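Visitor: To start, I am sharing the structure in question, which I have written as structure tokens.
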Amino acid sequence: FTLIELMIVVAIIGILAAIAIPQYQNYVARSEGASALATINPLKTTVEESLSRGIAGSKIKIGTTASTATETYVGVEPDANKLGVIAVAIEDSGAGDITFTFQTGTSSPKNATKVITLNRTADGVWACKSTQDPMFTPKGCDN
Amino acid sequence: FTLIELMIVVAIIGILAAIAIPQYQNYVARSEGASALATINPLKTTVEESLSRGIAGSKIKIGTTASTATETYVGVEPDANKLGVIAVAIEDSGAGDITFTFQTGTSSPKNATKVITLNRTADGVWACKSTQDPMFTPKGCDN
Amino acid sequence: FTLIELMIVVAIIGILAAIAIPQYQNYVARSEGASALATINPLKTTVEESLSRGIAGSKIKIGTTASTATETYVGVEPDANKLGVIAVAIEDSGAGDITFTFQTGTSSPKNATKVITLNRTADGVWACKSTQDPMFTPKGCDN
């Protein structure tokens, strides 16, 4: 062994120890929101079916407790998605809101304690809102 | 040659022979599970299609033996993924379970002999479970 | 200067001239295959899109000659990767094979003149094969 090889190796080590690293948080922050809505959107179909068939609101709940000719139970647990929690509460007058609240022990720091919601007016119009940042909100709701 | 250069080279060799090395097993242990579910999830689409079209269960199998107007064969071999083996067995009553068992001759030591499963209740609800550690289980199932 | 220092230096030189060197060929032989498949896998998406949209096979080629409403040209040159050459030839009946042939003037000696292939059956099943050694074949194909 000589000093030339060792010095060249030391120099190449320092050269390699210079690669830059860009940001990688917005990607996950957007992927979380792209999944939350994709998971909590289909419930509108069951809500509309239950409201148009004949049964009134309130009885519409979540979980996995079978079904009957009076109450409706969509086949998803309140904590099926480990990213957050889902909550539904349809009033007797048809108006209601299905909300998804991000959990702090699973979701990302930016999307922590944030809430998305889909509301149904009394006449029968579906709107949606969220509390996340503008760049992280999906391309289907406001803020 | 002198003793100064040789001693400096020997000292620099010992200095370089001190770089620490962190852990690198959890990465592969999690990547294996992230691929297992991603590979064995899409079968639910074919299962639901076969159960809703008209054909009964049981006949639903795996492999590559073409298809007809009675039996269904999803286009994947039972050992397509070298990490483990897949097994499906839908009962005549619709209830069934698609399982993925990790092999010992390919999978990692931690994820060896572990089994993931996706079950379909009689009424028509999809659940999933696994036997891996909590930190290695994907963010879509329990333990 | 004395003889003690010179003899000690000569002895330390011989001592240092004894470091062993392990093998380092399998690493590159496996890295080449890990890159070949990673580069030539995504073409299946374009193949399936072109076969399911409406246009027939044959017209599907490679290079960079723009696109139109009849022919498809995936944005990669036949020699984009300097490790080998890519070749696609989809038949009119949908069946085809995308192959990657390693070049002798760039690839390693072990992975020289070897060929990987991804075939599409007539019914619509994707299989893959290779001609490399068992230990160098990726964990997604046979031999």
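Note that chain A carries Swiss-Prot numbering, so the residues on display, from first to last, are 7-149.
According to its header, the structure was obtained by electron microscopy, 3.6 Å.
Each Cβ is built from the backbone N, Cα and C atoms, and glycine gets one as well.
One entry in Swiss-Prot concerns the mutagenesis experiment A:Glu11 to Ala. Its note says: Decrease in methylation of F-7 and loss of pili assembly. Quoted from Swiss-Prot, the note on the mutagenesis of A:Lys65 to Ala is: No effect on pilin-pilin interaction because the twitching motility is unaffected, but weaker Mat-pilin interaction and less detached pili during PP7 infection. Listed in Swiss-Prot is the mutagenesis experiment A:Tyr79 to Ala, annotated as follows: No effect on pilin-pilin interaction because the twitching motility is unaffected, but weaker Mat-pilin interaction.
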Visitor: Go through A:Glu11, A:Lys65, A:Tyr79, our mutagenesis positions, and report the one whose Cβ sees the most other Cβ atoms within 10 Å.
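Guide: For the mutagenesis positions A:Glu11, A:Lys65, A:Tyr79, the Cβ with the most other Cβ atoms within 10 Å is A:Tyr79.
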Visitor: Whole-number Å only: compute the distance from the Cα of A:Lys65 (mutagenesis position) to the Cα of A:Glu11 (mutagenesis position).
Guide: 78
Visitor: Does DSSP put A:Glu11 (mutagenesis position) in a helix, in a strand, or in coil?
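Guide: Helix, per DSSP.
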Visitor: Need the DSSP three-state call for A:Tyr79 (mutagenesis position) to compare against my parser.
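Guide: Once the DSSP labels are grouped into three classes, A:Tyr79 (mutagenesis position) ends up as strand.
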Visitor: Between A:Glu11 (mutagenesis position) and A:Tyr79 (mutagenesis position), what C-alpha distance do you get in Å?
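Guide: Taking the Cα atoms only, A:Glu11 (mutagenesis position) lies 72 Å from A:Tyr79 (mutagenesis position).
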